[PDB]
Number of protein chains: 4
Amino acid sequence: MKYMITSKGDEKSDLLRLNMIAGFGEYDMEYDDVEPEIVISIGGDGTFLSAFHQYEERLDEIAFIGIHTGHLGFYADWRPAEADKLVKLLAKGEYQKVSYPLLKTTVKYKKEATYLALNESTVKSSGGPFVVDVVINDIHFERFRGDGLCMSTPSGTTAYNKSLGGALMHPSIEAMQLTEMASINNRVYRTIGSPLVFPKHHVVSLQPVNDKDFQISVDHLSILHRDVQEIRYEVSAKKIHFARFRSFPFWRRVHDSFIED
Amino acid sequence: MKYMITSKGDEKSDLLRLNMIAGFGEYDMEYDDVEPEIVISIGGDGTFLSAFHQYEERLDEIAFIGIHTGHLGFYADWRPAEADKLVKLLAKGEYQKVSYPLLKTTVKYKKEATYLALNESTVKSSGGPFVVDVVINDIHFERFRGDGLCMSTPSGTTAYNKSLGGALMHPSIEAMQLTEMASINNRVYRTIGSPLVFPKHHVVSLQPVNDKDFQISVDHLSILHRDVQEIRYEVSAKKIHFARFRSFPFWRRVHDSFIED
Amino acid sequence: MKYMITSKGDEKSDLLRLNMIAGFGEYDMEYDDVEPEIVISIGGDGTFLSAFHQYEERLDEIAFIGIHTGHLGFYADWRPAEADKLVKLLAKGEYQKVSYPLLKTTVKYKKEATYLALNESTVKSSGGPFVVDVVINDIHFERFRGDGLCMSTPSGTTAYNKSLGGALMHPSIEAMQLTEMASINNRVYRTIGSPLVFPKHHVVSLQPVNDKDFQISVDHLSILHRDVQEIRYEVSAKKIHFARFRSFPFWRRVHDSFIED
Amino acid sequence: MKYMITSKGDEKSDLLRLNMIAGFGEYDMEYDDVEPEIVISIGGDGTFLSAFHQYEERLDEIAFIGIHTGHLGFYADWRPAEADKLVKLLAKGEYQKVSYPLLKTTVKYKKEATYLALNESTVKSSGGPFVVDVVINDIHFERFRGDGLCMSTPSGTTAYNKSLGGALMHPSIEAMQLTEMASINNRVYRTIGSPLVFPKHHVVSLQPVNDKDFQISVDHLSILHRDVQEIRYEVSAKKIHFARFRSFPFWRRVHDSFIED
Ligand SMILES: Nc1ncnc2c1nc(Br)n2[C@H]1CCCCO1
Ligand SMILES: Nc1ncnc2c1nc(Br)n2[C@H]1CCCCO1
Ligand SMILES: Nc1ncnc2c1nc(Br)n2[C@H]1CCCCO1
Ligand SMILES: Nc1ncnc2c1nc(Br)n2[C@H]1CCCCO1
């Protein structure tokens, strides 16, 4: 079938990349970076992130695999030494597939823009103070004054979400999580402080009070958006499909990354 | 049908309790506190908690209603002024039902004990230091040294869970959440620090290292358990069934309780 | 003696400003905004901040007073209704003086720049990742990877410092406090996590690892600094001198601002 | 001069204890555990704690030394391998002394009891809910509802204080710090949340609202106190005197204990 391979650019990953292509020629595997059915990234979670944010118009037709040339990753959870056995089982077939939830981000102003995020989407101010009204399913929930907000996917709870005091969520739970950044609370302003986890179909909307320019990030990407009228956070209908062979539990992957490997 | 009414004991709740029974006689409603199909509690979330921890052997045959004589509650979310309209719609029928997830707690030693918790179950030490090994689905995750741990239901995230830095979870998500208490971290010990959210079927087990006596709480109840070999936390198969009429979203109930009513 | 008055620019503060000048003509008080011995700001803590960051070359020759036309402030702790009694006691003399500690900030590259901060000084990255080595009195303490760091004066603990989980410090304690921003911790990186309070003469130095451009703030001011070789945080030798009449304890000022006024 | 040596009881510390006494006979050093001028503890910070809480009626007449047979300690900051050089420099004289601040704890009811704490003093409830009014210098500051409170000395910030989110304080700062335990905040109750650092002479008083029984700890010691009318926290006039030779900065001791040794 059709496949392609992403690389981190260094000498370690490119050499490991060419050794899978050479072994791929021994099987019935055609190389195609325009219409691959298997995306394989080699490097780190950042390399996997880019490989995702490149074929995100056909997420329901690709099974991704991630290999970590450096430390262990949460998406690149395959050691380089197990590359040969990967190609053998990858080129055969009849592997199990795994899907993780995603986060739709809608921006309304000059039309309206839409984004998919594997990790999280964060919102800050253009330079001055960050003030937004937080509407949850058409209901004004709070008025947030601080550095910004961050809505995270389940598999993205281990990333920026974790730095902000949020909870680590098992990615089999179709949900999204909102976390606060240096929220100022006093006799005047009042934020919930706690992280909030929203199920499917739950819509969280951010609306400006004064400044209508917000520096918005979608995973690694980050753009300053001008004349913003609304931001829509919502669990996406699309899911990223993983290819799996051996079992690597998310909780074990959490153990190795933070406790001890 | 059969019903019963719990009261907080004060003069406000007992008077409000007798006014529903008197109006109940105007309809086809038999009073029965042994086999009720409708449990109505009057007082606070604590009064609702006791009413739950009393008919918890027939949770799949009762629809609970909670009225708050004081401030708003997360389970007692009906004002006393709306009691008359409750009895009218309660005694008719054809109301919508709502189910919330629960948390099974297994204690192994002298047999083995099992508990259902509407809010949370917490574990502390008998007096000395609290040290436990944390096993997640047969896999040793961490060794916790601190004051204790707390596993919370979704609707219980607003209670003790919230005090420990955990996230607020929408109760339509069948999951449980673990939070840490004053975890000491150094060059030696290492806890995850973050809260952990486990889906259905996920089993979290606590195992002792030295002290085998743990002061364990199940909602309001709290007992010192001697010679403990294991504690099993797990999302319960049973759900508590609520009776609903008007819509009171959990997020609005969170807004009124902490931001402003 | 010589005095001047700062105003917030709105109609409320300018009217209140002219009423003190008119009453000042009834006493022996000369208006002078070049060499005042008494600086009076009218508006909020932001207005007081600007009045400080304007006469900061003669801090040991001025006693500041702050009036709050809006809500109570931590430096503007005088109600507008008590303006007349202020001018009477201000124009007499024989008032008590009060000094608060300050934070010296040294930036080394194109010479070397020095800054005084009444509240705090914060450091972020120019755009990419924020990585710095933290040296405490010539000793490498930690390598910080996150959003940035914030060193706060005692009276500035109530401001950004408080948003980052830091402690509130009584301003009679000559010390400075460092707080972390969304510090990422894993098997690799390791930050202390806790806030650190340094006494007088203690020198905290930040040194770059890769990126040598840091967006640095000094109270309200904020500049991107290029080709930075070192940042020096240190309790300043200069103190801001306050004029006092009635006693307004910092702890009461903390109570009114966050608990209830 | 007169000295005595405390030991942890295990075989490693007692052997190391007898080797200093044997070498002590080679100099002019008399052994005396009733009136020692030098207290030497061997084991851990817990062993040092007990050695402090034993001669605390003559703190201004003793210089303590701590040796760690296990991991490094914050008071037992001398490796066992450097024991011989200790006895030589200890038995000579003309060493530098170092004093750390202490925390006075007054309990009023049956008289009134007073306690000195090297690390911290904590207060919990007798079993039910913990509710206290917090008075700061005769001024009601807040009403705390939660698990308890903890007032820490500067050198005790590294201990329980650190587990509760408090700041690490350099022990040259004569101050005390208060931290909260699982404080519940809602539309009703309101705690400051932040840790509070009080200078010398500042008096913090806890007063009961309903329950007058509080489980109170003073370092390792912990007693349930009945019919309590007030608890008084206050920086003590007495200081613990350390004997020093080489310089071991508190910040380096913090680095080795939590970052990496
Ligand atoms: N989901 C994730 N969990 C933990 N880390 C993640 C992550 N996704 C990415 Br990209 N990362 C990495 C990128 C480089 C190092 C920092 O975070
Ligand atoms: N789920 C919940 N969320 C918030 N509060 C809850 C709660 N359950 C109970 Br009981 N409570 C109340 C009891 C009395 C006041 C403290 O908490
Ligand atoms: N020290 C301080 N403590 C609390 N607030 C402070 C402050 N200094 C300033 Br400026 N502020 C205000 C400015 C406007 C509102 C936000 O913070
Ligand atoms: N001041 C302190 N800082 C850090 N640890 C301290 C401490 N005092 C004591 Br005792 N300890 C130890 C005792 C055994 C291990 C836990 O804490």
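Numbers in chain A come straight from Swiss-Prot, and the residues shown are 1-109, 113-264, in order.
Per deposition record, X-ray crystallography, 2.8 Å.
In case you wondered, yes, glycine gets a Cβ from its N, Cα and C as well.
Here Swiss-Prot notes a mutagenesis experiment, A:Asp45 to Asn, with the remark: Only minor changes in the structure and a 10-fold decrease in the kinase activity. Per Swiss-Prot, NAD(+) binding site is recorded for A:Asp45, A:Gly46, A:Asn122, A:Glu123, A:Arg148, A:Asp150, A:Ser158, A:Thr161, A:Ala162, A:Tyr163, A:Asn164, A:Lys165, A:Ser166, A:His223. Summarising the annotation, Swiss-Prot assigns active site, proton acceptor to A:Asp45. Among the sequence features in Swiss-Prot, the mutagenesis site A:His223 to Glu is noted as follows: Twice less active than the wild-type. Its activity toward DTA is increased 2-fold.
Distribution of Swiss-Prot features across the structure.
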residue  : record               : DSSP class
A:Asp45  : mutagenesis position : helix
A:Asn122 : NAD(+) binding site  : coil
A:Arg148 : NAD(+) binding site  : strand
A:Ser158 : NAD(+) binding site  : helix
A:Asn164 : NAD(+) binding site  : helix
A:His223 : mutagenesis position : coil
Which of A:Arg148, A:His223, the listed recorded positions, has fewest other Cβ atoms within 10 Å: A:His223
Inter-residue C-alpha distance, A:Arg148 (NAD(+) binding site) and A:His223 (mutagenesis position) (nearest angstrom): 24
Euclidean Cα distance (Å) for gap endpoints A:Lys113 and A:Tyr109, 3 residues missing: 6
Separation of alpha carbons, A:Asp45 (mutagenesis position) and A:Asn122 (NAD(+) binding site) (Å): 10
Proximal but sequence-remote residues of the same chain as A:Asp45 (mutagenesis position) (Cβ under 8 Å, at least 6 apart): A:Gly66, A:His68, A:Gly73, A:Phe74, A:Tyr75, A:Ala76, A:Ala162
Recorded positions satisfying Cβ distance under 8 Å to any chain C Cβ, from A:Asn122, A:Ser166, A:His223: A:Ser166
Least Cβ-crowded entry, counting other Cβ within 10 Å, from the binding-site residues listed as A:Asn122, A:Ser166: A:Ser166
Recorded NAD(+) site residues A:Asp45, A:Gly46, A:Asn122, A:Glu123, A:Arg148, A:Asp150, A:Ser158, A:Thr161, A:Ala162, A:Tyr163, A:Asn164, A:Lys165, A:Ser166, A:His223, farthest C-alpha pair in Å: 32
Rounded distance in angstrom between the Cα atoms of A:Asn164 (NAD(+) binding site) and A:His223 (mutagenesis position): 14
Packing count at A:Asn164 (NAD(+) binding site) (other Cβ atoms within 10 Å of its Cβ): 27
Under 8 Å by Cβ from A:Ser158 (NAD(+) binding site), same chain, sequence gap 6 or more: A:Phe74, A:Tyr75, A:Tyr100, A:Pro101, A:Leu121, A:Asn122, A:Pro174, A:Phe253
